[PDB]
Amino acid sequence: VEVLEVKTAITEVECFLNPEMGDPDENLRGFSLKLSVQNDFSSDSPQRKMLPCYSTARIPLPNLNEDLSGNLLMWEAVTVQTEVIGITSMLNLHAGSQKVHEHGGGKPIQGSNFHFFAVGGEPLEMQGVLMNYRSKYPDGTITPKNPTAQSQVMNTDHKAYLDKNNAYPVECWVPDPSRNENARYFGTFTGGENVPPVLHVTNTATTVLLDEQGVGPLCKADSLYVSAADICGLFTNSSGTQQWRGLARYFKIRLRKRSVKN
Amino acid sequence: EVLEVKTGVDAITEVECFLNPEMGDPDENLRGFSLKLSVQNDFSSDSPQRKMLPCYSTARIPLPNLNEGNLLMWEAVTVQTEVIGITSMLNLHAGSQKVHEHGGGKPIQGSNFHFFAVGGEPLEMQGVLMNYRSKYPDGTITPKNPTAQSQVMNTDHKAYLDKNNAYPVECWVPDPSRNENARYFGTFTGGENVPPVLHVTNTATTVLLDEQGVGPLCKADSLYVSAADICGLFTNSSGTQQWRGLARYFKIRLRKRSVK
Amino acid sequence: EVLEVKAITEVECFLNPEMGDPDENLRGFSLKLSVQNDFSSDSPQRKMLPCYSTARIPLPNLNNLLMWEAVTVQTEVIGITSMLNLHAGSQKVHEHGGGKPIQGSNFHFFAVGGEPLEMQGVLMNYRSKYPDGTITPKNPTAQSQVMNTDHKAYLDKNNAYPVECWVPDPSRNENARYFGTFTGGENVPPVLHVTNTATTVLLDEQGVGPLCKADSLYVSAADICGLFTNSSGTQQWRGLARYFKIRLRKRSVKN
Amino acid sequence: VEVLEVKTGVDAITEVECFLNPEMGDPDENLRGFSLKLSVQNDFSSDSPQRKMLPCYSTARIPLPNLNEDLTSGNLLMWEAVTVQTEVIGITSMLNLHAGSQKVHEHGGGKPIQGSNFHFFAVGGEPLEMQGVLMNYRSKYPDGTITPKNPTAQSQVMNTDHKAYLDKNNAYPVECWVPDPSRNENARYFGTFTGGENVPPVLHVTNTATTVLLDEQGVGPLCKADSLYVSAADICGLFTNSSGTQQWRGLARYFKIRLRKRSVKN
Amino acid sequence: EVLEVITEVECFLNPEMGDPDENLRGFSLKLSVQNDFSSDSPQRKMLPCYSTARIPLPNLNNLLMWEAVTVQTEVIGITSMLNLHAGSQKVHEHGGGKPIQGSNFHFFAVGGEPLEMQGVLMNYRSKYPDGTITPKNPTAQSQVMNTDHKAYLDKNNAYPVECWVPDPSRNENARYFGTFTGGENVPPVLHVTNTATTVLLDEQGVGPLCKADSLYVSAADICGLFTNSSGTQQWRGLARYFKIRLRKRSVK
Ligand SMILES: [Cl-]
Ligand SMILES: [Cl-]
Ligand SMILES: [Cl-]
Ligand SMILES: [Cl-]
Ligand SMILES: [Cl-]
C-alpha cells in the first residue's frame, strides 16, 4: 500500500465491547468460573468457563471507491478515546464476598489484572506463550498448536489472528510486536495476590494512532478491528473460592479518508 | 456551531461552591459517613439499606442571563478543585479500632473513589452492576429492570445525574459515549489496605478546553458540578466498617462565546 | 491595585514542628495516642494533638505605595535521616530484630503568604471536646463533619490550631500559595526528598506573587512524618522542622 | 533473527528483529523459562548454589551486511543503531493460576508469580561491559558459570578487578554482574531492579514506544566488525509450587533495532 | 568573582555501612534496640556513615577554576540482591531467602568544597561511640532544628547518616539530591542506565567551582535490611559511581 495525501471526509465510530471472562452461568455474566488448581503441570485441564479470553469486534465501513482508478480511498483511524466501563461497581462490598474480618465489610476485588486495547485496520496479530506447554485446553478455545517446552519462552510457530470473539484465552496469547504493522496496541499486566485495582475515567484523554510518518491504521477491506482484555482482578466468594471479574471497554475512533496508490 | 470568544466589559465571570458528600448519613450525628457495611452470603439476596449506599453529589449554579443571529453562551475555561478536610483523618483518638494493644486507632483506608465533572448540562451516566439481582432501596435511582447483561454493558441504563443524594456510586459511571458538553475525571482505587493519598494546593488549575479550544457551553445559563469523594472505610471499636466522604470545592472561570 | 515591578531581598527561616511536646525530652513528638470507644466521649489531651506551625517575618517598612512581593520559595523537611535510628526506644519488628521504623498516616504542608493563612474547619467527630490552649471550630454541628462555612479562621497563633481540625481554605488565600499532601493508613512508608536544586515560583497567572500587607511575610507548615511505635506498642506522632528561603522584590501598587 | 534492508543507498535503513530467550536455569526439559527451586544455606561460609538455580544474562551477536567495497579508503561506513523498540513477551502467561501453584488460601486460586524482579536490556556495537559485585565474596559458584575471579571482601562493594565482556549466553549470573557505567561508551543500557517477596510484576506492552539510542552529539552505537550486540535479563519474580518451593520465572525479550550507515575515519 | 567561559573525572565511592568484620564489608553490625531513649549507646560498626572523597583536579594557575557542569551517577551491584540462597531467613517453609528490604536512603552531592551538613537526632540523649562525629552538646531542640549543629562532611566513614542531613541554608557551591523511604517492608527500586545526566548549572548557568583545585563527591546508599537465618537485621549498602564533566571558568 503506497500512502498518498489525506482527503479534506471525517467520521466517528463507537463500540462498547463486552468482556469475555468465561460467564459460568446465566447470572454470572462478567465473571469466570471459580479458579481450581491442579497440583502438577503434568495434568492441567482447565475448564472453558474458567478462562478469560480476548474480546474483539469488526466495525464495518462503507467502501469509498466509485471505481476500482489509479488512486483508491481507505478509512484511516486517527485517534481513539477508550475507557473501562463500570469501575464503581467494585464499591459493592455487601453481596457474595468474603468478610475482610468478623463484623467487617466484603473483600474488594483485587489481585492480578490486565488492561489491554488495540485498534487496527485488520485483526490483531498474536504470539502464543504458555506458563505450562503441557496444559490441556478445552473445546471452544484456540490455543498454541503442537506446543513444546520452547512454547514456555518463545516459539515462532505460535502465530494467530484474533479472528474469533471469546475463543483466544488471555493466558495463552499476547499481541505480537514482530507484526501488527497496521494496528496500535497498549497493555499493562500487574501480578500479585493483593494488587489494588487502579482505574481512571476521563473524557479528556485521546490516544493518537498515527505512526512516525503521520499514518494511522488503514481499513484495507473497509473494516476496523477493536480488541480488548480488561481482567480487573479476583472476586473472593463467602466460601473462599475466587473468580475473575472483567468490565466492558468503550471505544470512540475518529476516522478520515486517505488516498492510496492502486 | 461555535464562533468567536466575545471580549469586552463583563465577558468573564468566576463561580465557586462547596459540594457536600452524600455517604448515606445513618443518623443525625454521622453526617459524612455511611451506615456500617453488612454482607449477605449470596447475590440472590442482596438488599442494601439506603443509608449504607454512597451517592453522587450534584448542583446547578446559575450564571448571569445572556440573550437568545449568533447565540451567546458562558464557556467554562478552567476549574480549581480539591477535597476539603483531608486532615480530619488524623483523628485516631475517637471511635476507631485499636491497631493493637496500647496502640492508637485505625486510620481510614481501603477502597476509594475521587470524581468530579463540570458541564453545561447534567452529567450523563451509564449503569453497571456488580450483581444485577441487587434489590436497591426506596429513595435510590438505580438501573431500571436490569438483566445479566447489566453486569457488563446494557445500553438501556442511561440517566442524567438530575438529583443529589439519589444515584448510588456503585450503580453508575460517567457515560463516555455522551457528555459532549461536560468534562469529567475520576480515579477508583480498590483494596482492603489502600492508603488515601490526597493533594491540596491553590496553584493547580484544570483546563476544560477541548482540542479546538472550546470548553463546556452552559445551556440556559446553568453550570453543573458533580462529585463523589469516598475516602475509604472507618473501622469502629468492634471492627464494623463505614464509608467516610468529604466535601469538594470548585472554582470555575467562564467566558462569553458566540455560537450558531 | 497592582502596577509595575520597581529592590530584591532573600529571607530564610527554619520553622519548628508543633507535634505536642509531651515533656521537655520529647520535643518533636506527641503524647502517646489513646482511643475512646465512642464519638460521644472524645476529650483529647493537648499534648496528643499536632498543631500547624507559623511565623510572621517583619520586612522593612517602605512607606502609589511599594510592597514586598514574594517571587520564589525553596523549602525542605529537615532531618529525614533521623528515622534511620532503629536502636532507640522502638518496638522490635520480631525477636532478634531491630526497631520498628516510623510509618503510618502523614501530612506534609507549607504555605507562603503576605497575610496569615486562611483556614477552613472540618472535624472527624463534631462532638469532640478539644482541650484548653487549642483553637478549634466554634459551635460545631454534624455539618462540621462535611462543610460548615462558619468555621473560618486565620492561622494567627503558633501551636494552637490542631492539624486534625483545620485545612487551608481554597475559597480564600488570594494572597498566599499553599501545597499539601495527606497519606493515610497503618503501614504507609514515609517518602521524603531533599535537594537544593528545586524552586517553587509563587507568581499567579498575571505574574503577581503574594504581597506583604503591613510589611509582614507569613510562613506556615505541618510535617507529621508518621507514628513512632515505642517498646510497649504505644504510638506517638513524630514531626520535623521545615526550612524556607523566599526571594522578594519591590512592587508598586495604587494608593 | 530477521535482518531486513528497508531502504538501500546513502539513506539506507536496516531493521533488525530478534526474540532473545531468557536463561533462568532450565532445571528439566519441561521447565524451560524457570530456575531450579531456591535452596538457602544457613551461612555465607557454606554458600554453593547449583548451576540450574542461577539466572544468567541473555546475549546475542547479530552479523550485519558488509558496507565497505574498498577496505583501503580514507573513510569507511559503519552501521549505527538509532532506535530500539523492545518488550517482554508472554506477560499474560502469568494469568495461569490453575497449574502447579500453591493455593493463596483453602479453596482459593493459585498464587501469582511475584517477588524480586529485574528487567534489563542493552543495544551496543561491541559486547556489554560488566562490573562484578557479590552479595557474599565467599560464594562458591558452579561449573558452567563465569563469576568474579579471586574475589575479596572488597568484591561485596567495588573491586575494579571484576571487569568482563558479556561474551557468553547463559553463563554470567545476574546476581554477580551489572553493566559497568565507567565503560560502555558504544552501548546504551537500561535496567530496573525491584526487591521484596510481595513485589507485584508490572509489565507494559505497546508497539508505539521507541527508545532513541543517539548520544548528546547525535551518534548511536557503532557496530564494530559489522556486529550488533543485544543483551537482556527479565526475571519476572518467583513461581510458588504447591509444596511451597519457589523458582525464578523469566520471559523472552523482543528487539526491533533501526540502523543507518555512518561514515567514520579509517 | 565569576566571569565567563573540558575534562572528565570518575570515581567509585565505597559505602560505609559499619563493616563489622573483615568478611562483611558493605554490611553493618546486627541491629540491637535498647528499650528507652534515656539509655541509647549504639556500637560504631552498627552505624552507617556518609561517604565522601576529595578528587584532585589539574592546577590551572584573572584566575581560572574548574566548574562542574554535569554528573552521571549510578548505584553499583543492584543485582547482588538476587542472591536469596546465602544466609537469609526463608520466607516460608521450603521457600527462598528473604530479600533485602525496609528503610532506605539514596543520596549524592557534587561540590567545589565539602558538603555542609545540619544535625538532627531521633533521640538527643543517644550516646554515640568513638570514631563518629555527631552533634555536640545536643538538647531536646536537637530533635527539631538546633542551629548549633553545623559541620563539613570532611571525613569519610565518620558522620553517621542518622545524625546529619545536607544543610539547605548553605551549600551555595554544591548540588545535592536524596530520597528517604521508611518502613519494614519497603521494596528497593533501583534504576541503571548510561543515558541519564544531571545538569549542575544554577539558573544563572554557573556550576560548582572547585576551590583549591579540588572536587568533592558525597553519597549514602543504604539499600535496606538483610535478615539472616536467625531473624537478626543488618544494613546493606552499595558503591556509587560518579562521572563529572568540568570546564574552565575565568574568575577574579
Ligand atoms: Cl499455534
Ligand atoms: Cl436505567
Ligand atoms: Cl469556628
Ligand atoms: Cl574478575
Ligand atoms: Cl555540633
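Here chain B follows Swiss-Prot, giving residues 34-101, 106-297 in order.
Note that Cβ sites are derived from N, Cα and C of the backbone, with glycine treated the same way.
In the three-state DSSP scheme, B:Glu158 (variant position) is classed as coil. Applying an 8 A CB threshold to same-chain residues 6+ apart, the list for B:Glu158 (variant position) reads B:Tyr197, B:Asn218, B:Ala219, B:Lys256, B:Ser259, B:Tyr261. In Swiss-Prot, a natural variant is listed as B:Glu158 to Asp, annotated with the note In strain: MM.
Quoting Swiss-Prot on the natural variant B:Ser171 to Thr: In strain: MM. When secondary structure is read from DSSP and collapsed to three states, B:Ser171 (variant position) falls in the coil class.
In Swiss-Prot, the entry for natural variant B:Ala219 to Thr states: In strain: MM. The structure shown retains the original residue.
Long-range neighbours of B:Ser171 (variant position) (same chain, six or more residues apart, CB within less than 8 Å of its CB): B:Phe76, B:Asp79, B:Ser80, B:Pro81, B:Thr179. The DSSP secondary structure for B:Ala219 (variant position) is strand.
Across the break of 4 residues that separates B:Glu101 from B:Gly106, the C-alpha atoms are 9 angstrom from each other. The Cβ neighbour count for B:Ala219 (variant position), using a 10 Å radius over every protein chain in view, is 24.
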